[PDB]
Amino acid sequence: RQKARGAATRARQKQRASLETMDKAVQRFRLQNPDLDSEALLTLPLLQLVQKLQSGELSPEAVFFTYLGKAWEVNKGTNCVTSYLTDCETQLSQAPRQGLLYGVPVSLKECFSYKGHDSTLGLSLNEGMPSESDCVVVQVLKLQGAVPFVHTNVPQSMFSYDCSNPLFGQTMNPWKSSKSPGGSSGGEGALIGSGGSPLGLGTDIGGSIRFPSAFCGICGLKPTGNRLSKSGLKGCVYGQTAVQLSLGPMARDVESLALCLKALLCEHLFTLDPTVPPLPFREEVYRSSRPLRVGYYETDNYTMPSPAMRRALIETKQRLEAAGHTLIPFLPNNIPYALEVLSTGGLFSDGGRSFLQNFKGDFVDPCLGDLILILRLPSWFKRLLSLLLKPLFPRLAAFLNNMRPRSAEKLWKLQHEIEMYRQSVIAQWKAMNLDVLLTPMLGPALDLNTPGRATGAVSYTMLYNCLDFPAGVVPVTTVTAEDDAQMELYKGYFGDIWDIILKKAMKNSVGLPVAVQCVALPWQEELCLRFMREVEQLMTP
Ligand SMILES: *C(=O)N1CCC(Cc2cccc(Oc3ccc(C(F)(F)F)cn3)c2)CC1
Ligand SMILES: [Cl-]
């Protein structure tokens, strides 16, 4: 193991030196600017901030070093920053003046490659392997005048909805230090959720923008997979195309997400990665205020919602009704198949073997639970264990049986099944003539080191990765004393270990934020945002 302890020791040196460097930059600026009203600057909504940077009434230096100071402050209680992107102070002086994000500091999940910086993903084998260049989206941020300034922490390998790794340690939820911030984009959740960044980018293959956004009380959007460029994104496995990775924005409000997508969907993006269809942001769809046919469900019949989740969904449904929208009960067909056969099978078509090589000679962070141990089991044993457990615990059995290695021949068949399911749900959708779909979102924040074992709780988000529909989350309420007391009677639909862990993990959550999820059809990001904007305006005043 000693090569892996060396990786951790070096990564902590680097993190500390980064935080030290931030502190010294911050102190230098405050010394020269003792009268700046930093709290008034920090609490400006992004749109007003961009307006003020663009007119010249706030300088980029003032915005940048004030935020940088807030990031360092909030990092003390959250451990969300892994690295300071040193050259950002000279990017700040060169920021294209007409750019739609001129002078906006932006946070990046660690997997977004940045020249001269590791994208470790918490894995020892990626330590001391700096990126040769910025990834495409980061290039596009800079060309629109933004100032990427920190890399934020992720769970090891990015395959947990918690956020700890053996290199930089454990990130914490800013609302409550005993709670997870979510993941894998958890560092972003904590930073943005505590006020230390007005905008960041995350990734999401099973819910990893939406979990942290919902747990930390902020907005996030997972677009259609190929709406933005993945060129230069660091990952654990490459070439898996049945369940797509998507990237999108995280921010305090929905208008920030719209601004960000609008800034990214420009000629710079489309010429830097011609493989992305050149679909400009359709402002008129986003700004529409016509009544919507909104499908909805209180539950997916897979993960029993928390009382807080249920109340969030029902109150949102009612308030949308009062505004003139038509609410239509709607549950996508065959969710169990989509999760257990299609999703699992798509993510682990090779039995997890490629994924597992990343851990050779490495520690396994406890927030991954027993994932590594289970994936390591021989195919024949996965099958036998599956058959043993089927009459007792059919969910665990299904999971085990669908994470076995298979032939290219069977992967073709699975990929076709994924296509056909997508056409199935689209057909279901168009028969009830929906515009959008309102669902519960997992919440409130689970206890630290529990997402690794509450594996079924991914059901609410994973469905829309499998379907590759754009999905976003918006905070609508906070857990009440009554909501939390009612957790005592939570039973789950199955009563397996996944339900038992989730039950305990969601207790002691008074005051934590709770979200709903908003879905549209593929390529309809503008409509998803329009809907999100509506939920935000009616529920959070
Ligand atoms: C962020 O995008 N992510 C990706 C998903 C992980 C959570 C996770 C860990 C291990 C396996 C899976 O996949 C999966 C598929 C189906 C089911 C079900 F059938 F629902 F039980 C469960 N898990 C997801 C978090 C970070
Ligand atoms: Cl495409």
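Numbers in chain A track Swiss-Prot; the residues on display, in order, are 34-574.
Per the header: X-ray crystallography, 2.4 Å.
Placed from the backbone N, Cα and C atoms, the Cβ positions cover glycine too.
According to DSSP, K142 (mutagenesis position) is assigned to a strand segment. Taken from Swiss-Prot, the feature active site, charge relay system covers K142 (among others).
Swiss-Prot lists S217 (among others) with the feature active site, charge relay system. In three-state terms derived from DSSP, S217 (mutagenesis position) belongs to neither a helical nor a strand segment and is classed as coil. Neighbours of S217 (mutagenesis position), defined as other CB atoms within 10 A of its CB across all chains, total 33.
For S241, the entry in Swiss-Prot reads active site, acyl-ester intermediate. Sequence-distant neighbours of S241 (active site, acyl-ester intermediate) (same chain, six or more apart, CB under 8 Å from its CB) are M191, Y194, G216, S217, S218, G235, listed in sequence order.
In the three-state DSSP assignment, the secondary structure recorded for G239 (substrate binding site) is coil. The substrate binding site annotation in Swiss-Prot covers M191, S217, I238, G239, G240, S241.
Here the residue is the original one, while Swiss-Prot reports the published mutagenesis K142 to A with the comment Lowers activity 40000-fold. Lowers activity 70000-fold; when associated with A-217.
Among the mutagenesis results in Swiss-Prot, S217 to A has the note: Lowers activity 3000-fold. Lowers activity 70000-fold; when associated with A-142. The residue drawn here is the original one.
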Practice prompt. Rounded to whole angstrom, what's the largest C-alpha distance between any two of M191, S217, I238, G239, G240, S241, listed as binding substrate?
Written response: 11
Practice prompt. Return the residues near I238 (substrate binding site), defined as same-chain residues 6+ apart in sequence whose C-beta is under 8 angstroms from its C-beta, sorted by sequence, else 'none'.
Written response: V276, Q277, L278, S279, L380, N498
Worksheet entry | CB contacts for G239 (substrate binding site) [other CB atoms within 10 A, all chains] | 22
Response to the item:
Spacing of the two Cα atoms, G239 (substrate binding site) and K142 (mutagenesis position), in whole angstrom, works out to 16
Worksheet item: Roughly how many angstrom lie between the C-alpha atoms of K142 (mutagenesis position) and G240 (substrate binding site)?
Response: 15
